[PDB]
Amino acid sequence: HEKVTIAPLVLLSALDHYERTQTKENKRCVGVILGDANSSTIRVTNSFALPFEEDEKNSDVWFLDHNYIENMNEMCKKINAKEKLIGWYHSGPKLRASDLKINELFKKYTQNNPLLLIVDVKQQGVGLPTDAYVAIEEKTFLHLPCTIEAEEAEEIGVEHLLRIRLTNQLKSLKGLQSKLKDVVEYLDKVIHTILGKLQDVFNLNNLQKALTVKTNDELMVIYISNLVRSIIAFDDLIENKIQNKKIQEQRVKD
Amino acid sequence: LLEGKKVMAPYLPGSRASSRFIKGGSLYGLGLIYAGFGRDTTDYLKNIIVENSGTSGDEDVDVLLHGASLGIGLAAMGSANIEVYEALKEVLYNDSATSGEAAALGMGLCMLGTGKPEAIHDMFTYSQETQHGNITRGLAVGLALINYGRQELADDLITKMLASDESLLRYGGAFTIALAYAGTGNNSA
Amino acid sequence: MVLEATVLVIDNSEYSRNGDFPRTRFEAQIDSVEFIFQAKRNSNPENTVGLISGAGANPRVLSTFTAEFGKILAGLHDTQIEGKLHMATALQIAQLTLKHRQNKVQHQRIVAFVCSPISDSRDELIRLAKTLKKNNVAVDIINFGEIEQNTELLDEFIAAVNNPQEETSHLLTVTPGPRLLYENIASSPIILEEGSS
Amino acid sequence: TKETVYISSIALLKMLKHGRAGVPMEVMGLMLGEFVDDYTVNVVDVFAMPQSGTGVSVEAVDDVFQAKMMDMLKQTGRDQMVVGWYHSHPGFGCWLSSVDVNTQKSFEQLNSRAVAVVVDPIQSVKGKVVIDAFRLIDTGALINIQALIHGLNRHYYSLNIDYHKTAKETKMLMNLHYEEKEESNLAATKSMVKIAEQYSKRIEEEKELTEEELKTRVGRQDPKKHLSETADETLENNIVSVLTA
C-alpha cells in the first residue's frame, strides 16, 4: 500500500522529545509526524511533539490538545507547503488501547487514514526502534514496513557519525526464536486459526531435489574467473615493480 | 624564596592591580617560585580562595579565584591536602570555566600520586556531570594526575576514560596512562 | 474574579438526547455554556475552560484549552446524542486536562452537565473528589437527572471534593420545568456570586 | 576568540533539511541553545522562519511564530535561548550580508552574543558539511581587541564550530543502513533467474579482455585494467548465490 519513508530528523527529535519530556515507560511521548502521504510510498518529512498526558491507570484517561497542530500546521504550512499532515507519532515502544482514540482524532486532520508511529526510545531491538501503524478495521491497524531515505544532507552530518554479507544471515534466529515460543505462548497463553494459516506454508525444508544440485552447475562457471580475478594480479605489479625496481635499483648512477 | 612574594607584592591581591587578572596573575605567579614551599601563602591564598570559594562569580574575582585556583595546587602539588582538593572542589563545582578549570588541575596536583578513587569518581562524575568544555576537560587531567604510577590501578578509569564518548576522558586517559606508566614502557599500554 | 482554568463536561446522553427545556437538553446545554463561559471570560479574560465528551461510547476532548470563542466554535458540532457516561473517565480526563491547563496560577475548575444516568462507584467518585481536591480543582456540576442524579455520587462528590467550597467544589442539580439552565445556574455559585478559589 | 559552537545534529539536519530546500533564499529562524560561561555555544534546536517571499530580511523575522512555537515548545518542554542566526548560502564561502550581520547585529543585541550560521546548502552536500557562524565584534578577544576600540570592524569573522549528540541516536543512526531476514538473503535470493546472463555477463567479461590484454604490446583503454575489475564485482553475488540452501 502506502508504506512509508522514515526521517531520522524525526526519529532523533522524537527521542529528544522523549528526553526533553522526561518521559518514562509510564508514558509515551507523542506527537505529529509530517510528510506527504498520497503515494504508495508515503514520505515522512518531519514530526512534532504534541504536548500530552498519558495515564494507563485509567487507560482512556490521558490528555492531548489539537490546538498545537492548529497553530503548528499554520507555521508549518507557512514554513513549507509540503508539510501536509500525514499522521502522527508517539514513543511506544508498544501499543495501548488509548491509541485508537488518539488515532482517530488525527483522522479529522489527515487525508488518508493517518499514521501511528511507534518508537523505541531505548532503541533496543533491531532494524528500526520503530513501528508505524495505520488503523484499518472488528478494528484493524497495520504496520507497513518503512525505511530511511536521503536525507543525504542528513546522511552528511550522519557521515560524521559511524566511524557485504554476514549480517544478512544474522536474523536467522529472530522470528524463529519467538515463533515456536509464540506458539507455545498462545499455546499456553490460552493454555488462533491464523497460526494454522501460518502452518501450511511451513511445508513451503526437506524439499531438496536433484534440482538443488543444479546449483553447483551454476556455481561451476561462477568460479571461472577466480583465477582471472587474480590472474592480472598474477601478472602485472611485481613484474613492473621489479622492472620499476630494476629501474629504481639500477638507477643509482652517481 | 623570599623576594618573589615581595616581587609579587605590588601585584599581589590587596596591593590592588590595574587588572584583576594581573591581580589574579600574581596568585598563580606566586607559587611558581614557591611550589611546594608556598603552602602557607597558598593555603593563605586558598583562604582567599576559600573566602571567595563559595561566592564571588566576578570574572575578575573568578580570575582572582582562578589565578589563585591556579597557584594553589601549584605549590600544593604532590602534597595531599583535602582542602586543596576540597576548596577547589567547590571552586570546581562553582562552575567558572575561568576558575573551575584550575580546580580540575590543582585537585589533581594535590593528590597527584595514587590519589583517591573518590575524587576520581567525583572528577569522572563531574566530568560527565559538570557541563563545560574546559571544566569538564581538565578533570581527566586531574584524573591523569592522581593516577600516577598507579599503572594497573587506573585501568578501570582508563578503560572508563577509554570507553568515554567524550574525547576528554579518552584524552586524559592517555595522560592518565602516562602518569601511571610513564617512564617504563607498558607495551600493552 | 476568576483566574483559573475550567473544563466543560458535556454528556450528550439519555438526557441531552432528550429536550429538558428548549430546544433540547443538549441544546439547552449549549447557549447556557456560552452564557456561562461569557461570564467566565467576563470573570476575567484569560479564564480558560475545557470541553470534552462525557457522552457516547468515546470519552474525548471536544474543545481544548482556550479563552474566547474557539470553544463556541468547537462546541458548535453535535456529539453522540443518546450517549453514555464517561464521567469518571471524562472527569479524570478533565482532571489531567487541567493538569495541562495553560499558564498556571490558573486554578483548576470543571463544569459538568449530567445528561447520563450516572453509573460510577462511590469510592472512584470520591477518589476523583480526592484527586480533584488533591489536584485542587474547582468543581461545579450541571445535573438534571432522572429523579435527578442526586442522593447519589453527585451529592457526596461535591462534598467529598470539598474542604474549601470553590477551591474544590460547589453543586447545582438542575431542576425541571421552564427552568432555563443559564437562568437557573445564574443563581447557583456555579457562576457569578463568588466565582473562584 | 577561540569559541565553542555546539549543535544537536537534529537542529543541524533540521536546518539542512530545511536549508536543503532553502534555495534560493537563506532559511531563517531561531536557534535554540544557551551559553555556558564563555566559549560555550550550544544549539539544542532551531527552526524555520516561515518563508519571506521578499527573501531573507530583518523584517521577515517574526517573533510571534517563535512565541507560538516556543509556547508549544515550552508546551513540548522545548525551551532554550535564541542563540543566533542560521542561513543557507548556496555556493557561498563568502560572508552573509552586512544586512545579515545587521540582522544578527541588531539581534545579537537581544543576547550577550549570538551567531549567524552560514550554511552552503549547495556545498554542504559534499558529504562533509559546509557551515560557519559569524558574530563580528569581541570583548577584547579570548582576552579582536583593537579593531573594536579602534572601530570599523568589518570582516568575515567566523566563530568555531562543534556539536555533540550521543551514542544513543548514533546506534539508531547506525541503524539506518522482521527486516533483514525479510530483507536480505532471501530477498536477493533473486540470483539464479539470470544465471544465463550471469554466464553471459561472465561470458561477455571474456571477450573484453584478450582485447584489453592485447594492447600490452600514455593513452589507453589499458591492457590490464578492466580485466579484473570486469569480473571481480560479480564474485560476491556470484559467491553468495549458494548460501540460502
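Going by Swiss-Prot, the residues shown for chain D are 23-165, 184-217, 230-269, 271-298, listed in order.
We read in the header that electron microscopy, 4.6 Å was used to get this structure.
Every residue, even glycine, has its Cβ placed from backbone N, Cα and C.
The domain 'MPN' annotation in Swiss-Prot covers D:27-162.
The annotation that Swiss-Prot gives for the mutagenesis experiment D:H109 to A reads: Stabilizes ubiquitin pathway substrates; when associated wirh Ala-111. According to DSSP, D:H109 (mutagenesis position) is assigned to coil rather than to any helix or strand.
For D:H109, D:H111, D:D122, the entry in Swiss-Prot reads Zn(2+) binding site, with the evidence type sequence analysis. Counting only same-chain residues at least 6 apart in sequence, those with a Cβ under 8 Å from the Cβ of D:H111 (mutagenesis position) are D:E48, D:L118, D:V140, D:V141, D:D142, D:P143.
One mutagenesis experiment named in Swiss-Prot is D:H111 to A, and its note says Stabilizes ubiquitin pathway substrates; when associated wirh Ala-109.
D:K208 (variant position) carries a helical DSSP state (H, G or I). According to Swiss-Prot, the natural variant D:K208 to Q carries this note: In strain: NRRL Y-53.
According to Swiss-Prot, the natural variant D:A239 to T carries the annotation: In strain: NRRL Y-53. In three-state terms derived from DSSP, D:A239 (variant position) belongs to neither a helical nor a strand segment and is classed as coil.
Same-chain residues at least 6 positions away in sequence with a Cβ under 8 Å from that of D:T262 (variant position) are not found in this chain. Here Swiss-Prot notes a natural variant, D:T262 to S, with the remark: In strain: NRRL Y-53.
Per-class residue totals from DSSP over the domain 'MPN' (D:27-162), listed helix then strand then coil: 43 helix, 28 strand, 65 coil. With an 8 Å limit on C-beta distances, none of the recorded positions from D:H109, D:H111, D:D122, D:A239, D:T262 reaches chain A. Among the recorded positions D:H109, D:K208, D:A239, the ones whose Cα sits within 10 Å of the Cα of D:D122 (Zn(2+) binding site) are D:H109, in sequence order. A Cβ within 8 Å of the Cβ centre of D:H109, D:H111, D:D122, the residues given for Zn(2+), is found for these other residues of the same chain: D:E48, D:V78, D:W107, D:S110, D:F114, D:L118, D:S119, D:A138, D:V140, D:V141. Listed recorded positions: D:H109, D:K208. The one with the lowest count of other Cβ atoms within 10 Å of its Cβ is D:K208. Within 10 Å of the Cβ of D:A239 (variant position) there are 11 other Cβ atoms, across all protein chains. The CA atom of D:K208 (variant position) is located 28 Å away from the CA atom of D:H109 (mutagenesis position). Around D:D122 (Zn(2+) binding site), taking its Cβ as the centre, 21 other Cβ atoms fall within 10 Å, counting all chains.
Rounded to a whole number, the C-alpha distance linking D:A239 (variant position) with D:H109 (mutagenesis position) is 43 angstrom.
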